[PDB]
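J.: Here it is, the structure, as structure tokens.
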Amino acid sequence: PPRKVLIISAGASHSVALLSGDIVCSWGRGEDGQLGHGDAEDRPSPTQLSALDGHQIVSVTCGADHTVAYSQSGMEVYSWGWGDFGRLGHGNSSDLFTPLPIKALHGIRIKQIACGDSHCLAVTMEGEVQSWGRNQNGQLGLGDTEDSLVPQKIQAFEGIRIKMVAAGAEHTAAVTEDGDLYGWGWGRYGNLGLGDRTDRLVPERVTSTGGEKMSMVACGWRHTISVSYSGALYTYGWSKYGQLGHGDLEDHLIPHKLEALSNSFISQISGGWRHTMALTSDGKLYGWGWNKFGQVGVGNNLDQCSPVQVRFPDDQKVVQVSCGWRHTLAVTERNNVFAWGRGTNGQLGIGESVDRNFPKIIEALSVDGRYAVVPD
Amino acid sequence: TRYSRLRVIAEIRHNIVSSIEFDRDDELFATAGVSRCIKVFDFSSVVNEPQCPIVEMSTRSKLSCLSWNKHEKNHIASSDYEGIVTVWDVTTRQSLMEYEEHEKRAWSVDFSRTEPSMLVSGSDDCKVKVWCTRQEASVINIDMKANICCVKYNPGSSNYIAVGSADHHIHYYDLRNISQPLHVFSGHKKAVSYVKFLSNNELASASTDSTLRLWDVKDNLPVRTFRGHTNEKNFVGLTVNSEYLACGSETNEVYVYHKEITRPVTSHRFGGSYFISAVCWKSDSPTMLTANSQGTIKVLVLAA
């Protein structure tokens, strides 16, 4: 029988999926080794990442040009791709093309791992956070800007249990299990919801919600998306292409409720380079923001400044979504994987290298069916 | 004749640095490469302290070229492999401008010397674009029939540019009327990698055939040919002052030529399949910055 998709993720120009039986498949651009196949060759179609077979990989996430995965049964974390500046976690700046076990995080019961562009964070079962990578903008939350190659606990969260964290390019945003919202790092576009445009070196509580407790948080490049316990998105940050989806191109320095989606309960969110996706509890996928490559999946190439429902064939309900920098993936209630947006590196998994502006099925997964080189 | 060797004055150990450039006062210098990071260093500290970048700007793409602004000391332009030309401020580490008209990798970016706000870029989409640092729309757009590897404003005027493309030629364009190139320079066997100007009239170019060539842009005839280095596949780097030329090699060494002598007047070995990635003369002074594929930055000085 077909092997259903348990998890999906998207990075700069690569995509990854975790399939039943804990089989990690990856495709797209792999020139930096982020695909984990031992070679830099691109993969236009989903290619089974054989290196992780039998490791009981429980989840997988993708950074800019690096990927991380973790198995709870083995209590191990593997990483590959662009791993310098310590984001690899091996205590050295190695960029190997195959998964390697992060020994600095061996034996830690990881509840979640969020991969930023050049840093990663790991929420353990105890509600703690451990961060590593480069700390140029204080995004690691260590109170000061020095790089760290080893997962370092964020002492700013002493005694606070964190439900989840999301990492952007140079900023992050943790959400406490009590419902608070924290933001730190590159905050020079209103990214952090702190009411100004200064980058913070420590997790700072976001007071501009009106008592609203936050359940989820997703960080794009220069914007952030937040969902409340019983509400809808509270987007903020840079809004030049409408990625905040408030009907205008005005940026917001504090969590600003997205009133257009106030009529439906939002179950999941995601943010890419300059676009945003919001999956409701009813299985409807709304997309907005930058649409140059069609990554909003609304059937055109015009930037969408307000939420638009992305239509799937036969009206399939969407159970999962994940936005890349310039592409998006979605897993539907029928275990069909659709991909849209930019596909010049075949990250859409369709087997082609052309751009699609609306959901296209990945048949290999869906049940239905170098550098400084002078050009010649 | 005055110089016969290169003395090392400093060194910075890390990877590959593709562009290294001094600013208008030659006090600072910025480096960019695979790190996706523009690192601005103080030259005096580098040559005195036995180093740490005084500014670091992070990017979401690997960088290809880097150009300081001429009358705005703190402004530096960069081109990444996704075709985004960004003008940064090193004082505030902010992206002052972002131009995204290139559909592919942007190979070269250059600020005009006479009109500081003009910025010419050339990309793999076979497009040359001229932006003004007042609007986010390409002020001029030249479509060509080959990949553009280098674009360079004439030092004496912003109305003339030299475009070194993969068409094995250098197109000298008069931007006031872009119908056909004001000149076309041939004689290069492989793609043209680097374009520089010794003066208002002397153009130096480096191709991926181990060949540098002078050219009288006032005329259409060449002047000289320089051989003695190795350059077949890599952007080894080219730099020029009013009298000397210098280039990298796939043999991890920097060769220095006089504009009147074809044989290299000298060379220096960095001392593995490494190569020299970036080179840059400090003004007309004999000092020079050089960088190989290890990310090792060395400061060299012509001496007897």
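All residue numbers given for chain A refer to Swiss-Prot; the residues shown span 13-381, 406-412 in order.
Looks like electron microscopy, 3.1 Å, at least that's what the header says.
Keep in mind that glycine also has a Cβ here, set from the backbone N, Cα and C atoms.
Heads up, here are the entries from Swiss-Prot:
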type: MUTAGEN; residues: A:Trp39 to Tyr; note: No effect on function, homodimerization and interaction with COP1
type: MUTAGEN; residues: A:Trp92 to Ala; note: No effect on function, homodimerization and interaction with COP1
type: MUTAGEN; residues: A:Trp144 to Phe; note: No effect on the interaction with COP1
type: MUTAGEN; residues: A:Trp144 to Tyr; note: No effect on the interaction with COP1
J.: Any idea which of the mutagenesis positions A:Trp39, A:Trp92, A:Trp144 has the thinnest Cβ neighbourhood at 10 Å?
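T.: Counting other Cβ atoms within 10 Å of each of the mutagenesis positions A:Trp39, A:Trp92, A:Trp144, the minimum falls on A:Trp144.
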J.: Check the deposited model and tell me the whole-number distance in Å separating the CA atoms of A:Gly381 and A:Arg406, where 24 residues are unmodelled.
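T.: A straight Cα-Cα distance of 36 Å links the two sides of the gap.
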J.: Which whole-number value in Å describes the distance between the Cα atoms of A:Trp144 (mutagenesis position) and A:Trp92 (mutagenesis position)?
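T.: Per the Cα atoms, A:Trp144 (mutagenesis position) and A:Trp92 (mutagenesis position) stand 15 Å apart.
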J.: C-alpha of A:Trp92 (mutagenesis position) to C-alpha of A:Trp39 (mutagenesis position): distance in Å?
T.: 14
J.: In which DSSP state, out of helix, strand and coil, do we find A:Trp39 (mutagenesis position)?
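T.: In the DSSP reduction, A:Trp39 (mutagenesis position) maps to strand.
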